[PDB]
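Worksheet: one structure, shown below.
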Amino acid sequence: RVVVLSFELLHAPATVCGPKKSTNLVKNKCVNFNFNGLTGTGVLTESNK
Amino acid sequence: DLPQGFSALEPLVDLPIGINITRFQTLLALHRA
């Protein structure tokens, strides 16, 4: 049982899609982070907001 | 009765249907406003 999967792009908008990965977050350290595509550099702290 | 006051509409759902909508209507529930 083998299936030939097709990944096709046509004259249709790419409205519909998917993604994932995960490392234990550090704290109180100057590090560069990538949160769900939001990338930056700084120090992460617990907050009450 | 739209009263006087202020209220915000928190987003409920967004969907990537990706079709063209030009008209609209509504439907009702009756078993034989």
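Chain B residue numbers are taken from Swiss-Prot; in order, the displayed residues are 215-246, 263.
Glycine residues also receive a Cβ, built from the backbone N, Cα and C atoms like all the rest.
On its own chain, B:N234 (mutagenesis position) has no residue at least 6 apart in sequence with a Cβ closer than 8 Å to its own Cβ. According to DSSP, B:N234 (mutagenesis position) sits in a coil region rather than a helix or strand. Under its mutagenesis annotations, Swiss-Prot gives B:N234 to Q the following note: Increased resistance to neutralizing antibodies.
When secondary structure is read from DSSP and collapsed to three states, B:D215 (variant position) falls in the coil class. When other Cβ atoms within 10 Å of the Cβ of B:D215 (variant position) are tallied across all protein chains shown, the result is 2. Under its natural variant annotations, Swiss-Prot gives B:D215 to G the following note: In strain: Beta/B.1.351.
Taking Cβ-Cβ distances under 8 Å and a sequence gap of 6 or more within the same chain, B:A222 (variant position) has no neighbours at all. Quoted from Swiss-Prot, the note on natural variant B:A222 to V is: In strain: 20A.EU1.
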